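*Asks:* My questions will all concern the structure given below.
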Amino acid sequence: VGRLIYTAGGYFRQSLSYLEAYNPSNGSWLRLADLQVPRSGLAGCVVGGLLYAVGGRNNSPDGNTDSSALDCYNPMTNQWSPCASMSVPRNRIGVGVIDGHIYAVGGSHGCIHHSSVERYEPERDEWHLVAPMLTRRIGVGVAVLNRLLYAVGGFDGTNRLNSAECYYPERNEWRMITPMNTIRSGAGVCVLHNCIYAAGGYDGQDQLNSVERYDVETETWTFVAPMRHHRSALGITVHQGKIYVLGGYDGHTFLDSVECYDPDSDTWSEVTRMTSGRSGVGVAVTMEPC
Ligand SMILES: Cc1cc(C)c(C)c(S(=O)(=O)Nc2ccc(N3CC[C@H](C(=O)O)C3)c3ccccc23)c1C
């Protein structure tokens, strides 16, 4: 359910199919069952000890193709299993989980930028569209806090976004929440305690290192200790009350750089480095493969 940091897919010269797990308890990396198709700018989530890869795109030399797929990886069997496909392909996707259901936010398909949202029901192996986001959003940040889905930043088609909105599943509607202090396309969005962190990204001109959090109670975005490196198209996850950023693009290189955020000590620290440097990775935390 939650023990190893899994890094699914990514990109470096082409869309990677790598599935490496990191043990923060001994700094080790474990290469596992490669993804059936390589994918990049996909989402990674965990539902009931099972790891899911949602969306992305296969930027290959033989031709680039956005994904509608939702694969499943099992730490016990160390196997990938193709599950029910989402109505649409969604590259630079956003995913969150509310009450054991995967929500698939925005993402792009060819020139189209999606405003749409779809909900996977693992018990039935079905995908059903729900009300769409108020804005079209790619490279969107998605986080669930208090059984509410939040879509942070992204790119509408014309503008890079600082805006964010919340989804209330019962009413099946989206309302805008306080906008960020910074414009963030290709952010790294997660939830730690009661705050929603939006780290790095691209403000239209440069890769960001700034990390700002949204406090739900107070409804205000606030800056915190910046990251060591500037990153857009980065991996983010929370493990044992510490935010972990994974790779991404700095403006010059596709980083191998993995940083941990101690919110208690308000500090970012170089924790390891992924085998290969890469961007657009899918990242989730679940049980070891034993
Ligand atoms: C540098 C770069 C160039 C190429 C050719 C590709 C293919 C990749 S990628 O695989 O990682 N995909 C992604 C490219 C660009 C992204 N955002 C970030 C900022 C950028 C913008 O508004 O300018 C759009 C992404 C966001 C989330 C996930 C994957 C993203 C990368 C990062």
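Since chain A takes its numbers from Swiss-Prot, the residues it shows come out as 324-613.
According to its header, this structure was worked out by X-ray crystallography, 3.4 Å.
In case you wondered, yes, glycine gets a Cβ from its N, Cα and C as well.
Swiss-Prot feature annotations, pasted as is:
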MUTAGEN   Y334 to A  Impaired interaction with SQSTM1/p62
MUTAGEN   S363 to A  Impaired interaction with SQSTM1/p62
MUTAGEN   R380 to A  Impaired interaction with SQSTM1/p62. Abolished interaction with SQSTM1/p62; when associated with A-415 and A-483
MUTAGEN   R380 to M  Impaired interaction with NFE2L2/NRF2
MUTAGEN   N382 to A  Impaired interaction with SQSTM1/p62
MUTAGEN   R415 to M  Impaired interaction with NFE2L2/NRF2
MUTAGEN   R415 to A  Impaired interaction with SQSTM1/p62. Abolished interaction with SQSTM1/p62; when associated with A-380 and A-483
MUTAGEN   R483 to M  Impaired interaction with NFE2L2/NRF2
MUTAGEN   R483 to A  Does not affect interaction with SQSTM1/p62. Abolished interaction with SQSTM1/p62; when associated with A-380 and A-415
*Asks:* What is the separation, in Å, between the Cα atoms of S363 (mutagenesis position) and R380 (mutagenesis position)?
*Replies:* 5
*Asks:* Just to be sure I understand the packing, how many Cβ atoms besides its own are within 10 Å of the Cβ of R380 (mutagenesis position)?
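*Replies:* Result for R380 (mutagenesis position): 27 other Cβ atoms within 10 Å.
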*Asks:* Can you tell me which mutagenesis positions out of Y334, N382, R483 are within 10 A of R415 (mutagenesis position) by Cα, answering none if there aren't any?
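*Replies:* Checking each Cα against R415 (mutagenesis position), there are no hits.
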*Asks:* Take the C-alpha atoms of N382 (mutagenesis position) and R483 (mutagenesis position) and report the distance between them in angstrom, rounded.
*Replies:* 22
*Asks:* Would you pick out, from the mutagenesis positions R415, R483, the residue whose Cβ has the largest number of other Cβ atoms within 10 Å?
*Replies:* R415
*Asks:* Provide the number of Cβ atoms within 10 Å of the Cβ of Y334 (mutagenesis position), excluding the reference atom itself.
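*Replies:* Summing over all protein chains shown, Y334 (mutagenesis position) has 24 other Cβ atoms within 10 Å.
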*Asks:* Return one of helix, strand or coil for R483 (mutagenesis position), based on DSSP.
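*Replies:* For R483 (mutagenesis position) - judged by DSSP and reduced to three states - the answer is strand.
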*Asks:* For each of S363, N382, count the other CB atoms within 10 A of its CB; which of these mutagenesis positions has the top count?
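*Replies:* Most Cβ neighbours within 10 Å: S363.
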*Asks:* Quick one: pull the CA-CA distance for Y334 (mutagenesis position) versus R483 (mutagenesis position), whole Å only.
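*Replies:* Just about 22 Å between their Cα atoms.
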*Asks:* If one measures from the C-alpha of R380 (mutagenesis position) to the C-alpha of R483 (mutagenesis position), what distance in angstrom results, rounded to a whole number?
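*Replies:* Roughly 20 Å, rounded to the nearest whole number.
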